[PDB]
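> Provided herewith is a single structure, encoded as structure tokens, for subsequent inquiry.
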Amino acid sequence: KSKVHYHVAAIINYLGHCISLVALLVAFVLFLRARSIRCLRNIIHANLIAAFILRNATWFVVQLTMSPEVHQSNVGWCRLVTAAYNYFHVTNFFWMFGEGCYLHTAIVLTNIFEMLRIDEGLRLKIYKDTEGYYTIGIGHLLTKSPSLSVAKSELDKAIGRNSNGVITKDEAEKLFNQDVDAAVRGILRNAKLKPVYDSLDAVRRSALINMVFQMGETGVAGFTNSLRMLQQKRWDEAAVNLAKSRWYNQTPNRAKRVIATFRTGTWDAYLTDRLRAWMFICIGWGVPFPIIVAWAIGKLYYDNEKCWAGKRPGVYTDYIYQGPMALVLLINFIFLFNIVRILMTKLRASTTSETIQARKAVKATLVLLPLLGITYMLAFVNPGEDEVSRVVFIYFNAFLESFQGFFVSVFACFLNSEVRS
Ligand SMILES: CCC(CC)Nc1cc(C)nc(Oc2c(C)cc(C)cc2C)c1C
Ligand SMILES: CCCCCCCC/C=C\CCCCCCCC(=O)O
Ligand SMILES: CCCCCCCC/C=C\CCCCCCCC(=O)O
């Protein structure tokens, strides 16, 4: 009677898992093959794809060793496959968490404010600079009167709220943005920088602007030859020239980051200052294990049944690993809609290299989410009518969970188009 449903679905669920594995495996080969794999972006991709390969491969193992007879027998190796299968599931979320972390910071934590937040450094309390003048936020000069009580007045007037010598990180941003325009204003007046500035693009204007904040215009107007190459799009030559500057000799790190930003026209210099691979390898592969270890003990005491694949009401141990998965999915949601707030509001006007590639990423993450997300959503709720819908619910399920591999294979291969096009 019901086994009719089950033998039919088993074919659907079996067939797609084959397409999903060839698709995933092909993509995997493509990632390792290209020189694109030195970059952080694809390491996450390559590792994300690997995690799904291992999980999809275990689906066949689970199938070709799972009967009630085996189940009734808590066999040693039987509980291992269940533990492994569930382990890979935690991985999937945690490597997707990697994709999310990376994406988020790339869009949000990667701009001009952040760039100078690193280089110049941000202080939230009124202090004195090298010249004895009052400064607050990121190198923002308040007043040249040696009287602090006047600095607060100006700080308060500019901010609009009684500071008492302190502002938030939020406010320093506004002050910083107010300073950029002033910097941008001056450059354009100048006859030595403006032609060069007008030639550059967003990421490199930010680089020039950066140099402006460090040395002022008159200081940056000096090199002449360096800016000449930047004007003529001779990037590599410009980079070598800026190395020789005593600017570089005096402050090595800032130069590197600013100069490399000139050379590549990307924030890869700044973006990859905090984001490293080993961090992700610990999150993706190294954290799912203690999670499973705790879940094993829970299965030991409370529910030691059917190779831990059995479901015994009403003590639930599957929450030990599903919990973190749900938490991780939650954090990623906050990220996703954090990005959108930045996308729709403070980047609506902009159309740049990073932006085109920013919105095309969220589009993908918004397309993928239903496809993956539905199978988990449906789980919580049942028919119901128990009619045909029950068949649909059940028959819909196989197609979706089976073709995850294919979805993920193209999504990751989509991000190879997204990078530049
Ligand atoms: C929902 C089920 C789950 C099964 C693997 N899929 C997931 C899991 C997670 C954590 N994030 C996902 O997407 C996002 C979101 C929502 C935000 C960002 C910034 C990045 C990504 C890749 C998907 C599609
Ligand atoms: C499961 C974790 C494996 C532990 C192995 C040891 C790895 C060392 C990891 C972190 C070292 C701590 C300090 C290094 C901070 C540098 C930060 C950075 O460069 O991004
Ligand atoms: C079935 C056994 C479980 C499989 C676990 C595999 C874990 C893989 C561990 C590390 C793979 C490293 C690949 C990342 C590229 C190099 C990153 C780096 O620079 O350190």
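Start at 1 and count along the chain as shown; that gives each residue its number.
From the backbone N, Cα and C atoms, a Cβ is placed for every residue, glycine too.
From Swiss-Prot, here are the annotated features:
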- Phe93 to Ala (Swiss-Prot position 203): Nearly abolishes antagonist binding (MUTAGEN)
- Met96 to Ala (Swiss-Prot position 206): Strongly reduces antagonist binding (MUTAGEN)
- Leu329 to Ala (Swiss-Prot position 280): Nearly abolishes antagonist binding (MUTAGEN)
- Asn332 to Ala (Swiss-Prot position 283): Nearly abolishes antagonist binding (MUTAGEN)
- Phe333 to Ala (Swiss-Prot position 284): Slightly reduces antagonist binding (MUTAGEN)
- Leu336 to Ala (Swiss-Prot position 287): Strongly reduces antagonist binding (MUTAGEN)
- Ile339 to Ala (Swiss-Prot position 290): Strongly reduces antagonist binding (MUTAGEN)
- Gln404 to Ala (Swiss-Prot position 355): Increases antagonist binding (MUTAGEN)
> Within 10 Å of the Cβ of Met96 (mutagenesis position), how many other Cβ atoms can be counted across all chains shown?
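Neighbour count, Cβ to Cβ under the 10 Å cut-off: 23.
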> Tell me, how many other CB atoms lie within 10 A of the CB of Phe333 (mutagenesis position), whichever protein chain they belong to?
12
> For a quick check of understanding: among the mutagenesis positions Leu329, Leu336, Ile339, which residue's Cβ has the most other Cβ atoms within 10 Å?
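Within the set of mutagenesis positions, the most crowded position is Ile339.
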> If I restrict to non-local contacts, at least six residues apart, and a C-beta distance under 8 angstroms, what lies near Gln404 (mutagenesis position) in its own chain?
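In sequence order, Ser20, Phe52, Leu371, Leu372, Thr375 meet the Cβ cut-off.
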> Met96 (mutagenesis position): which of the mutagenesis positions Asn332, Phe333, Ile339 have a C-alpha within 10 angstroms of it?
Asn332
> Using the alpha carbons only, what distance in Å do you get between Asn332 (mutagenesis position) and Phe93 (mutagenesis position) once rounded?
10
> Reported as an integer number of Å, what is the Cα distance between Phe333 (mutagenesis position) and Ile339 (mutagenesis position)?
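About 10 Å separate the Cα atoms of these two residues.
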> Measure from the CA atom of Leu336 (mutagenesis position) to the CA atom of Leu329 (mutagenesis position) and give the result in Å, rounded to a whole number.
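Here the two Cα atoms lie 10 Å apart.
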